[PDB]
Amino acid sequence: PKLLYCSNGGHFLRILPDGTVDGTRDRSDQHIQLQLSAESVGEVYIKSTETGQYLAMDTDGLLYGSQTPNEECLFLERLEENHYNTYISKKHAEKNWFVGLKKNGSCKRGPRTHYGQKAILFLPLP
């Protein structure tokens, strides 16, 4: 299990029990501990080890945590430069929607994310 730290604003990716996704600059926040399991080479689930909810992107680009693992919960994982990682919404991959956080640690919807943004960069951390 691990933490995922975003360069935009320096927030650990966090899935809150009400299925709200954001960042928190503040660790030991119970809901930043994530479990990444590989369904196939390069495709991951991101699961909260607290609420057991799965990261997911809806059709509008808005991150949310989900109680049942499905099509919306898969993310293609690409190892960066840099040592960071990017996560692309498998279901919405051919549109290039990434997981991203704004500097307030608030969700950055897929449509606005783009390679080169710091919003989309996450460090895997034990």
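Going by Swiss-Prot, the residues shown for chain A are 26-151, listed in order.
Heads up, header says this was done by X-ray crystallography, 2.5 Å.
Placed from the backbone N, Cα and C atoms, the Cβ positions cover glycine too.
Pulled from Swiss-Prot, these are the features on record:
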BINDING   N33  heparin binding site
MUTAGEN   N33 to A  No effect on integrin-binding
MUTAGEN   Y109 to A  No effect on integrin- and heparin-binding, loss of FGFR1-binding, defective in inducing FGF1 signaling, cell proliferation and cell migration; when associated with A-102 and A-110
MUTAGEN   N110 to A  No effect on integrin-binding. No effect on integrin- and heparin-binding, loss of FGFR1-binding, defective in inducing FGF1 signaling, cell proliferation and cell migration; when associated with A-102 and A-109
MUTAGEN   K127 to E  Reduced integrin-binding; when associated with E-128. Defective in integrin-, heparin- and FGFR1-binding, and defective in inducing FGF1 signaling, cell proliferation and cell migration; when associated with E-128; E-133 and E-134
MUTAGEN   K128 to E  Reduced integrin-binding; when associated with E-127. Defective in integrin-, heparin- and FGFR1-binding, and defective in inducing FGF1 signaling, cell proliferation and cell migration; when associated with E-127; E-133 and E-134
MUTAGEN   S131 to E  Decrease in LRRC59-binding
MUTAGEN   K133 to A  Loss of LRRC59-binding
MUTAGEN   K133 to E  Loss of CSNK2A-, CSNK2B- and LRRC59-binding. Reduced integrin-binding; when associated with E-134. Defective in integrin-, heparin- and FGFR1-binding, and defective in inducing FGF1 signaling, cell proliferation and cell migration; when associated with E-128; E-133 and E-134
MUTAGEN   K133 to R  No effect on LRRC59-binding
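A map of Swiss-Prot features onto the structure.
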residue : record               : Cβ neighbours (10 Å)
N33     : mutagenesis position : 20
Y109    : mutagenesis position : 18
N110    : mutagenesis position : 19
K127    : mutagenesis position : 17
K128    : mutagenesis position : 15
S131    : mutagenesis position : 15
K133    : mutagenesis position : 22
Cα within 10 Å of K133 (mutagenesis position): which of the mutagenesis positions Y109, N110, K127 qualify?
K127
Quick check: of the mutagenesis positions listed here (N33, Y109, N110), which one has the Cα closest to that of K127 (mutagenesis position)?
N33
By Cα-Cα distance, the member of mutagenesis positions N33, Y109, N110 nearest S131 (mutagenesis position):
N33
Among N33, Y109, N110, which are recorded as mutagenesis positions, the nearest neighbour of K128 (mutagenesis position) by Cα:
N33
Quick one: pull the CA-CA distance for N33 (mutagenesis position) versus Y109 (mutagenesis position), whole Å only.
12
